[PDB]
Amino acid sequence: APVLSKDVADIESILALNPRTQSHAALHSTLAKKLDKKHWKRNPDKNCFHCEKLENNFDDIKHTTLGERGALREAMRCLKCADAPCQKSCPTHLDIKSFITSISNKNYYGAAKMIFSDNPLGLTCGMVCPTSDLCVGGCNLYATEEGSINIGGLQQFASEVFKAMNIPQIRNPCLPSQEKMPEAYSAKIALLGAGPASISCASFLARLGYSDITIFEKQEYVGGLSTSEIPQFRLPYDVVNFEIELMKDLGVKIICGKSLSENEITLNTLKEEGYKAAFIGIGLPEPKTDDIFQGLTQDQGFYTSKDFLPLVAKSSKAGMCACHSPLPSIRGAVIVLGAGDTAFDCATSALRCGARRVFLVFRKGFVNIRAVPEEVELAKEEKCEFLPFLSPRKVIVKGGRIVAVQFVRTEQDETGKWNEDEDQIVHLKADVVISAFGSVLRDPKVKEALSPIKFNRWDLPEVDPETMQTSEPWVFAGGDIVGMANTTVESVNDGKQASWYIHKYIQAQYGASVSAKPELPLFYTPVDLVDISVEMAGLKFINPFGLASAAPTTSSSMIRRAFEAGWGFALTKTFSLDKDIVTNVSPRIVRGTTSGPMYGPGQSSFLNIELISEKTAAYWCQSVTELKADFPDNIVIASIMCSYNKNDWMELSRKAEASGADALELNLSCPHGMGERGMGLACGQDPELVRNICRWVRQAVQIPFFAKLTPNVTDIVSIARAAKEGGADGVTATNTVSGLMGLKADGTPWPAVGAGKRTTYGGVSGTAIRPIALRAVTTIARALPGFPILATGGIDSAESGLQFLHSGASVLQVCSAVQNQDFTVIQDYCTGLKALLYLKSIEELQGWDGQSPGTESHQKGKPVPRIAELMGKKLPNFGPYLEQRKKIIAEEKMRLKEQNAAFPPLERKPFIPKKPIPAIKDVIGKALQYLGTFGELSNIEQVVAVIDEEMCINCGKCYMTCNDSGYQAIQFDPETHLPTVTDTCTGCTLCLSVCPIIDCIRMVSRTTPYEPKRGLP
Amino acid sequence: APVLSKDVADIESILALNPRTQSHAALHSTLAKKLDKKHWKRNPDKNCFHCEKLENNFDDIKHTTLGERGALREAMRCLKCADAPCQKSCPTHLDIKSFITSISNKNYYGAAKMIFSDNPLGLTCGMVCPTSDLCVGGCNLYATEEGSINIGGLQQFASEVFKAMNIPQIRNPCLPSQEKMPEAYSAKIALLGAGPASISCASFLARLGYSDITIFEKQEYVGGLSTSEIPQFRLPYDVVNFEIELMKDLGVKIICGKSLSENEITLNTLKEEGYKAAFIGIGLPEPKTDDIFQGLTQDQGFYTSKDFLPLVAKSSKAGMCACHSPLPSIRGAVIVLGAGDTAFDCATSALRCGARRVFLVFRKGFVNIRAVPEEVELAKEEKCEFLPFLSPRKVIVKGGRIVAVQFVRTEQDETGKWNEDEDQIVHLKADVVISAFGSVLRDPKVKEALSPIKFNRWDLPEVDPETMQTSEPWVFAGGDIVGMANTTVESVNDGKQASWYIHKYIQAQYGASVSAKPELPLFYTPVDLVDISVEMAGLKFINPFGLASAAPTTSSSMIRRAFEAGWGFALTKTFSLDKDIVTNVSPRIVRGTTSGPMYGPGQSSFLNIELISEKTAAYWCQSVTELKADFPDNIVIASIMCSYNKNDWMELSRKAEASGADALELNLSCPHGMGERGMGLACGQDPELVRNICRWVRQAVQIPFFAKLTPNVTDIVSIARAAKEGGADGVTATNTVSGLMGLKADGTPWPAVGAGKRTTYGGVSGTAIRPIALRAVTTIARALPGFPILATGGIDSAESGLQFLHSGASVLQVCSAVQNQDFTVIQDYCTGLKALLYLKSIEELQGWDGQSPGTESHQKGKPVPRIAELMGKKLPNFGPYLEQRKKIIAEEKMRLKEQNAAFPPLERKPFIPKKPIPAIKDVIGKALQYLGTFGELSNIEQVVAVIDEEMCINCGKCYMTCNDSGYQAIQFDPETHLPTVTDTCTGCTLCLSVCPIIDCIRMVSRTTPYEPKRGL
Ligand code: SF4
């Protein structure tokens, strides 16, 4: 019979590309290499000077866009810094540390809530903020080779998920009922212009309780420049609509077709009409012009950015207008004049209109470009040509058309000044000219409508930079109109700033005072109303999260701050009688090596050789009395430990109870009387000793007490049962896992103590032991139904916490997650749990896994075009294949231009719960139904792996894993590097487990014949 | 008595910047924000158009340079792809997957060996390769938001560590002795030009065994352009010297002051002198010139790149020449003509010479720039101005000096045919002009010296692109001179390619044939000679690494491939008697959630609910016979399992022994009993059962057998002892840890089987259980001294393997690391272990931790200036402080300039072992001496944390950890964001444990009185 230990021809063939170490250096000529290189090319080719067709292509071109896989990686990378410089560098002071922490914990709702609390246009800003000159410019990670965090992309991601949840914004909960609001809040308020500034101002005023807010917008569309000029390929119109609807949820009214102008709305007519306050947020409505372009028409080929961008927007943004607008026909060479964002967006937009070539002409040098590198990069990658040091002089017009523009040289002298060299000219051929010099306010009728407010030397409304108030106390202004900044986030901040002082002004007008300290409300939704309280062992917890007896509870002052932060409960560090006083050694707590040489945030574990508290029982008991007196609703559990002695346990437990502790937690780590039978060395490892100790405490106190169990036992259920039989009211599962974190190359340990560099076995904590704790909790919950369990072991998010609740635990203890961060994580845990419970009531989101939307086919986090001429073509994203994909996509865009259609918009409508929102008590133990013996698992219902070609990044890991750890069932194409799972798959699932792309590989029910490989008959 | 649970004023103050969730939105005016922004600025300011002083500043400006912290992070990120496109895109075909895998496993030696095996100028290339147009351009991770891997930087890092090791290259080991080499290998070989091409060619010929190789170099310095023109701030000269010395270790001779030219050395004089083969690697020695610059002199301010760059290099590269020379005095505005690497290096170099302003003028557009984007980036960040579409027409000279250059406008038309517009001119003011159009071969005397080889239409030596052979069979050529490529790596490849055919030619001349298949040797050093064999339980292992009984040993055909790859031993997947046949379910193996939502390479654990082998005992026994017959030196251990039955264990053990297995491994996972006698349900959890099973097997077979222990017990020592008492020859520690990996938000498990979505407890494997396995191994080793232990549990590198050996294990079993990669990791483990053992004999490297050099103060992996005017200044790397640091550094550079001195690179000298290189038997159990009870630990010898301000990146994590998990002992400055550990520190070590910068925080002996805090 055949050589069993040898691969047959077929398998040898399938293993052709499997890694094998070479015994010699490789020989490939330089010429051969030059040729082969093209086949695998991923990035832009430096030698290719021809741009990829972009006519009618408005697909997202942002390099910062992130999908869930990418967002989680970047969020975990963030150091989540104290007094973070990125936040200091953000105009709206977003708590970046907190929102990124939430994203890293998969709590997208909490992240979005944090974002929108300080920036009502959070999604728009995540997408368009020039971060390199703002938040990212101050990021501490810039000091590392890998670089600064993609803050904008993370903000965009969390906000997009929230948008997908279709949850509405709600009125401030702690606010009195609409009917009980003081009359001052009904004051008629008017805002002019529906752009970022007014949207923000109106939003914050509405949060404060004002019920009569109206925004008067000149145009038929809303959103300001975010709608009329920023390209669809950078800022999708549906984003703007989303943020507007959120504002409308607060009652803000918007009336379009109304202009602030002398023969229409004026400050005088508003005051006559009874308006108490007004906010001017009309931006800079007119284009900066140059005398040389006077008289030129669009038919001749001349446009100002104010003419051009809105035309492209109306045509590419579904919804914006009621009438379908044609895409401007831009053919030939295009000259764009300007060096700011306007110019770059005109250049890129011109390509979508069919431009053959685009020239960006600056009057200064490259170094003087105004737009941030990120913006410049977009025009650069699309092959726009940059021409520096040129100033326009004349537009040659022949046959009623622009045929060229004549320029003159410019240069900086010996002081810095700029001059024009007349004898040095340039005759640049062009068919279209677009001036993108900027914008201004110059309509006399508009300025007159603002009488009698004072205008500064820049001929713009003068305002106090702190209050945003004009010379007229009831009139405020912000955004581009003030002329201080030119970004969406700064305009949003102006409205935010103004809202507080408008509030102060109105209240004063009604004879009411306001807090000296500004107090703008946060952002709220129905999720915030979800009840996450839970009752266990007769105790009421405001929320299920608490601090475990550990380093974070080293001092009672820390517990105090934890309760102030919002933690539901806390354990004191374990303490004992005076005679059992201990002294710690140092070093004693080290990082885990459980996930490789990854330093900084998110350590996968810690190992400690710390003893019980070094502080006295007297200190802890007085501390408990103090804590319970000041925080009656927060549960305080005293952790205590004694040697195996009845009088001692009774004495200490009674002392703790007398201090006012809500309950006790018995630390069973103390060694016994003389080893002997293999029940370890600690009392907690022997059922008999545990039972006795619990009996002693039960007899001594009347308050509930829980036995903290060690996972270092053969059968933890035996110990849990012993504690129950002893009288314990529940058990804490579990303590740390015994281990050695590692040795240095010289053999010395870490931690290493004293001159002798000695160590002893320590306790492992963190996410690395979560599988062990989860097993412990579930096994105890199944063996002792209804017996209270306090879970501990790797809990670092609402999601992981919910896993333990589902496993049978009632409350959740945390240590390592706090050591990795700080007490503020409680805010993430609470909003996260509320969101998870809330989402369970939304029928239309059942396909989601918690807060994670179903994974859709993507590449780099961008939706893969579902084009018939692409699905099933085996065209990977590299080399000649990518060229083909681009050609196909370009053809589709042209077809879409032909086959016209565009008005099936989405009347945004919030999802409404269709079943009661589950309370904590309703989810406890729900996972137990799926757990059982191996025999209870079906060996008939087998699965096989299936790969989504469109999501694949061609690494071949699935292939390598099946080859050297599986069944050699995957074919890896030598040309496309695309994997195909064959019929020999056994569904072991290893490939799916090593794939870098989330959900690229999925396990599906086997449809073909199934037979175990016995290797022989 | 005070309120004990409240922070006193002092502590409230220290906690000032500690994170606290806000209950309201913040109010900060736009004006206030604009002002505050500058204080924290890290990156370049878009509105600042003035460049940082760079006169005489040759500090490394590469954005790709990596320090160990950064290199480990990037290496772990690499997907380590199959048939990798990056390698396909590398001109020298470097096995990137393997060298990066080695870096990820901290095996820098293995990584360097891999790099140099295919590229003898590996360090130079890591630093200068235009990767985006090469290897990186084909990287699969470009398909992710985070982007492609920094391959060049990783190559640079590994090569730099190897350089620091001061290990010499040695002659290929498996080559006959010098004396026994055929006469053909003594053939006189000549190479012209000591640049990358010839260095590579000479190196490979030397590896093949040729003993008379001489490189004739025209100049007094060696290295070619790497030395004469590439700037010191991109390629340090010591790198070039390092690679040249490695080549010289192979016997290659270099003679300077010798030129290929008529009247000097010619192909005819060489042939006449007895040379059998010649390689031409003289590059393109002359500058491409323009008629309009004829007659202009350096005194007037005109230079060609060939004049200028070497002048700067000779002045900034210590060791290049022997004469100390001043830097060229470049003052005023500088005009650099060109759009390739040459032009950009001239521009950046001009700034070091004192240039006030630099203009890069291109004949074409910005889109037509020849240099890759990172090269262009360097000039751009230093504020060089780019002027496109200009062609030089005249140079204006007044008072003996250039004052301006007049250009005419250029433009492309319908036929790409670039035209020049005469009526459109530019009068650009300038004091210095540097032409950087490129290079060529124009010396008639040099071309004559190459007679009679054929020259092509480009007037360059014509060569066959595959063999590198010229029209004369004994003459070959490569590098810039062939005119096909313009990169160091391609020039290196040309020499590599040529070496094989030169070898083929010479051998044929001596009447000898060569293999049809090219066989260039790998790179070797003394480390490769280190013996890593080990004997255990009477068995000899060629190396201590083996495959555990698991998924990687699902089929014997897989074990065969593992042995072919080099694995020392392997366990069969556990098998049993026919009556105990099992059937697996699916899904059954899932990724661990032990390190968060991190997917792809390096999963920290796996959970499986797989059963024993589904293949029959008949299959496994025949397979063992086949494997042992084909691989007699590779150890094969048969893993078997039976229910608690004497006859069964004896029958199966004898069946396995009869098949020829070297030993047996008893899988004790089979259930027995009810389940509350406090010893679980598996036989392996009960000492009595284990002792009886071992007794049965010992009585049945003569070969050694080991009991595989489960870590899921209260006292694993009791089980180990029971196995020993039963007759086992050792124990395998340990099997998987029982657990539940997690649940989805809806409560369903993963793995989930059937429509019922059911699951059962599985076994956790991988790095996440290493602490448990290491504890188990150490405990058994201390309780049962000398009892053989086969370790298993998270072993994924030579370094982790050595930890287990130090802990008492003799051999190392692996599963998860292979599931995370493939069988080739064995190559990394073996070279890594050899290196770790070798380094223990090097006295001058005692300060290193294994292969990791002692950590030096750095920022972004670059050395921090050990300047007096900088130390203790509390100047962080941001805002106005950074501005300050730049001013101080610039002043230091100017000071160093005035003191025209220094030059002692103290010739490179290999370190020599000063003690015997440890064998595996010499390190086993060495760490046990440090293990003991808690009471044996000194509570008198306490430590405190100390922070190196220069390495800090100001995140405040140390501060937050001490505040909410410590003793509130760190002050975090509100302006500089610099932390300071105060006297209240207790040395808990949490801050050091969460700091993102390796070795920024260190624990040092406490010098002040220690008093435990008692709460009062
Ligand atoms: S954790 Fe480390 S890099 Fe961060 S502020 Fe503390 S010493 Fe600096």
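We number chain B the same way Swiss-Prot does; the residues here are 2-1017, in that order.
The way this entry was determined, per its header, is X-ray crystallography, 1.9 Å.
Just so you know, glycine gets a Cβ as well, placed from its N, Cα and C.
Going by Swiss-Prot, these are the annotated features:
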type     : residues                                                                                           : note
ACT_SITE : B:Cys671                                                                                           : active site, proton acceptor
BINDING  : B:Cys91, B:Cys130, B:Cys136, B:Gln156                                                              : [4Fe-4S] cluster 2 binding site
BINDING  : B:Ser550, B:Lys574, B:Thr575, B:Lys709, B:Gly767, B:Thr793, B:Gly794, B:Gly795, B:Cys816, B:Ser817 : FMN binding site
DOMAIN   : B:978-1007                                                                                         : domain '4Fe-4S ferredoxin-type 3'
MUTAGEN  : B:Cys126 to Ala                                                                                    : No effect on enzyme activity. Reduced iron content
MUTAGEN  : B:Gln156 to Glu                                                                                    : Loss of enzyme activity. Reduces iron content
MUTAGEN  : B:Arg235 to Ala or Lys                                                                             : Loss of enzyme activity. Loss of FAD binding
MUTAGEN  : B:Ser670 to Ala                                                                                    : Strongly reduced affinity for uracil. Reduces enzyme activity by 30%
MUTAGEN  : B:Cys671 to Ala                                                                                    : Reduces catalytic activity by 99%
MUTAGEN  : B:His673 to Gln                                                                                    : Reduces activity by 50%
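A map of Swiss-Prot features onto the structure.
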| residue | record | contacts (Cβ under 8 Å, 6+ apart) |
| --- | --- | --- |
| B:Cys91 | [4Fe-4S] cluster 2 binding site | B:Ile97, B:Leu135, B:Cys136, B:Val490 |
| B:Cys126 | mutagenesis position | B:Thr93, B:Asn120, B:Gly153, B:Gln156, B:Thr489, B:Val490, B:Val493 |
| B:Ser550 | FMN binding site | B:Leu572, B:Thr573, B:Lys574, B:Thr575, B:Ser640, B:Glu666, B:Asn668, B:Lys709 |
| B:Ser670 | mutagenesis position | B:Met642, B:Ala683, B:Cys684, B:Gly685, B:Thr711, B:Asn736 |
| B:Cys671 | mutagenesis position | B:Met642, B:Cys643, B:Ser644, B:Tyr645, B:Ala683, B:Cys684 |
| B:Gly794 | FMN binding site | B:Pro712, B:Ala734, B:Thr735, B:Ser766, B:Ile770, B:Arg771, B:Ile773, B:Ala774, B:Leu775, B:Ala777 |
| B:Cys816 | FMN binding site | B:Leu548, B:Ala549, B:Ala551, B:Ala552, B:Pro553, B:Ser766, B:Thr793 |
For B:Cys136 ([4Fe-4S] cluster 2 binding site), the three-state class that DSSP assigns: helix
If we take the residues B:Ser550, B:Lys574, B:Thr575, B:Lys709, B:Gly767, B:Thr793, B:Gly794, B:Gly795, B:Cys816, B:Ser817 that the record assigns to FMN, their largest CA-CA distance in Å comes out at 20
B:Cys130 ([4Fe-4S] cluster 2 binding site) sits from B:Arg235 (mutagenesis position) (Cα to Cα, rounded, in Å) at a distance of 11
Give me the count of other Cβ atoms within 10 A of the Cβ belonging to B:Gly767 (FMN binding site). 30
With DSSP as the reference, give the number of residues of the domain '4Fe-4S ferredoxin-type 3' (B:978-1007) in helix, strand and coil. 5 helix, 8 strand, 17 coil
Taking the centre of the Cβ atoms of B:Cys91, B:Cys130, B:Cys136, B:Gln156 as the [4Fe-4S] cluster 2 site, the remaining residues of that chain with Cβ inside 8 Å are B:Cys87, B:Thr93, B:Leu95, B:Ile97, B:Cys126, B:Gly127, B:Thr132, B:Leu135, B:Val137, B:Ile152, B:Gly153, B:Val490
Between B:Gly767 (FMN binding site) and B:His673 (mutagenesis position), the C-alpha gap once rounded to whole angstrom: 28
Spacing of the two Cα atoms, B:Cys130 ([4Fe-4S] cluster 2 binding site) and B:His673 (mutagenesis position), in whole angstrom, works out to 64
Among B:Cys130, B:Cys136, which are binding-site residues, the residue with the most C-beta atoms within 10 angstroms of its C-beta: B:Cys136
Spatial neighbours, same chain, of B:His673 (mutagenesis position) - Cβ under 8 Å, 6+ residues apart: B:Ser644, B:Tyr645, B:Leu682, B:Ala683, B:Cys684, B:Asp687, B:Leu690
Just name the winner among B:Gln156, B:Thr575 (the recorded positions) by count of other CB atoms within 10 A of its CB. B:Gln156
